[PDB]
Amino acid sequence: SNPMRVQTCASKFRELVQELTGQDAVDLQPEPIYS
Amino acid sequence: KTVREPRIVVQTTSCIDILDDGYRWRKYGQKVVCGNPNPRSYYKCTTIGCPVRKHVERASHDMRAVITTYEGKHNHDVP
Ligand SMILES: [Zn+2]
């Protein structure tokens, strides 16, 4: 599992894209077990 | 120019779809989605002269995945 991001993107950014913008989204880290 | 301002999307993981964003809101309605029991709820800013909206949903494939979609930007830093 990867841990609960919760508030990580709740910042008041100015732009159209928040800093952790992905494919709406995936954890970029390596999986320690099968998918 | 590339279209984004209508559909400012923000993803997170959480044990529930109650989340903070530092702004103040009223809810104007709700619709159903596939694959999840919770409705999507829609909101509007309560700041004077602010025409910003959002909608908030859990995903189908997990209990733990949650997405907000905003429409327009708030020119105010105060909630
Ligand atoms: Zn506002």
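For chain B, we keep the numbers from Swiss-Prot: what you see runs 343-421, in order.
Just so it is clear, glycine is given a Cβ too, placed from its N, Cα and C backbone atoms.
Feature list (source: Swiss-Prot):
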- B:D359 to A: Weak interaction with VQ10 protein (MUTAGEN)
- B:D362 to A: Loss of interaction with VQ10 protein (MUTAGEN)
- B:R366 to Q: No effect on the interaction with VQ10 protein (MUTAGEN)
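Neighbour counts of Cβ atoms within 10 Å were compared for the mutagenesis positions B:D359, B:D362, and the top value is held by B:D359.
Each residue contributes its Cα atom, and for B:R366 (mutagenesis position) and B:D359 (mutagenesis position) these two points are 17 Å apart. Neighbour count (other Cβ atoms within 10 Å of the Cβ, all protein chains): 13 for B:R366 (mutagenesis position). A distance below 8 A between C-beta atoms marks B:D362 as the mutagenesis positions from B:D359, B:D362, B:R366 lying next to chain A.
Secondary structure at B:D359 (mutagenesis position), as computed by DSSP, is coil.
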